[PDB]
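Student: If you scroll down you'll find the structure; I have some questions about it.
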Amino acid sequence: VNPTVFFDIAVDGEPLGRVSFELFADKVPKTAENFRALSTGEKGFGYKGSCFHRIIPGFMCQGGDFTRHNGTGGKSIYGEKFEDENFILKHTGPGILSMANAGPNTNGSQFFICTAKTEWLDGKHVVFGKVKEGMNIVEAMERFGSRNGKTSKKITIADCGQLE
């Protein structure tokens, strides 16, 4: 019953591969529904064509700023930033999908994919999904990052949507 969404990733316009996610709507429905909707585009805006603007190897890949493309923008489907739903799910290793924010109760559209266990984020960022297929594609993306997060090639979500 948990929805599945996919990203088709490109690297300087050239296809790289597909990552798919399981969204934990059974445990974090508001947060899962935000990410699901932005991925399908059904509200008229969303992740299609946006980039992963901050990638730090061994740590995480951050994306979802579809309005300013640099970490300063993005917006939720709710017309304002929304609350931390809960912290039931923990940051337990690679593939964890978690919300970026600017402090408590400031969730918008930016998210990250962990590429290593990030225990110190528990209780600060809402975990709401996990990579299901294509972790190898996230690992390929990771190699285009750097110590300060700048990417050496443009990493884009060329297409996205809901599976099954």
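Using the numbering of Swiss-Prot, the residues shown for chain A are 2-165, in order.
Determined by X-ray crystallography, 1.7 Å, according to the entry header.
In case you wondered, yes, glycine gets a Cβ from its N, Cα and C as well.
Got these off Swiss-Prot a minute ago, pasting:
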DOMAIN    7-163  domain 'PPIase cyclophilin-type'
MUTAGEN   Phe60 to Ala  Loss of ability to stimulate MAPK/ERK phosphorylation
MUTAGEN   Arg69 to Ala  No effect on peptidyl-prolyl cis-trans isomerase activity. Reduced interaction with BSG/CD147 and ability to induce leukocyte chemotaxis
MUTAGEN   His70 to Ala  No effect on peptidyl-prolyl cis-trans isomerase activity. Reduced interaction with BSG/CD147 and ability to induce leukocyte chemotaxis
MUTAGEN   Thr107 to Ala  No effect on peptidyl-prolyl cis-trans isomerase activity. Reduced interaction with BSG/CD147 and ability to induce leukocyte chemotaxis
MUTAGEN   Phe113 to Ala  Reduced ability to stimulate MAPK/ERK phosphorylation
MUTAGEN   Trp121 to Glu  Loss of peptidyl-prolyl cis-trans isomerase activity
MUTAGEN   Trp121 to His  No effect on peptidyl-prolyl cis-trans isomerase activity
MUTAGEN   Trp121 to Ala  200-fold decrease of sensitivity to CsA. Reduced ability to stimulate MAPK/ERK phosphorylation
MUTAGEN   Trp121 to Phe  75-fold decrease of sensitivity to CsA
MUTAGEN   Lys125 to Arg  Loss of acetylation and interaction with TARDBP
MUTAGEN   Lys125 to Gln  Acetylation-mimetic mutant; no effect on its interaction with TARDBP
MUTAGEN   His126 to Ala  Loss of peptidyl-prolyl cis-trans isomerase activity and interaction with HCV NS5A. Loss of ability to stimulate MAPK/ERK phosphorylation
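In the displayed structure, how are the listed features positioned relative to their neighbours?
Tutor: Mapped onto three states, the DSSP output places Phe60 (mutagenesis position) in coil.
All protein chains considered, the CB of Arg69 (mutagenesis position) has 10 other CB atoms within 10 Å.
Look at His70 (mutagenesis position): DSSP puts it in coil.
The Cβ of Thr107 (mutagenesis position) lies under 8 Å from the Cβ of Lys82, each of these being in the same chain and 6 or more residues away along the sequence.
DSSP assigns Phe113 (mutagenesis position) to a strand in the three-state reduction. Counting every protein chain shown, the Cβ of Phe113 (mutagenesis position) has 24 other Cβ atoms within 10 Å.
Within the same chain, no residue at least 6 positions away from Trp121 (mutagenesis position) has a Cβ under 8 Å from its Cβ.
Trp121 (mutagenesis position) carries a helical DSSP state (H, G or I).
Taking Cβ-Cβ distances under 8 Å and a sequence separation of 6 or more, the neighbours of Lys125 (mutagenesis position) in its chain are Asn102.
In this structure, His126 (mutagenesis position) belongs to neither helix nor strand by DSSP; it is coil. Other C-beta atoms found within 10 angstroms of the C-beta of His126 (mutagenesis position) number 20, with every protein chain shown included.
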Student: Out of the mutagenesis positions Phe60, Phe113, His126, give me the one sitting nearest to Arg69 (mutagenesis position) by CA distance.
Tutor: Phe113
Student: Measuring Cα to Cα, how far is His126 (mutagenesis position) from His70 (mutagenesis position) in Å?
Tutor: 21
Student: List the residues of the same chain that sit at least 6 positions away from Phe60 (mutagenesis position) in sequence and have their Cβ under 8 Å from its Cβ, in sequence order, or write 'none'.
Tutor: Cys115, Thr116, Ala117, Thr119
Student: I need the CA-to-CA distance for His70 (mutagenesis position) versus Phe113 (mutagenesis position), whole Å please.
Tutor: 14
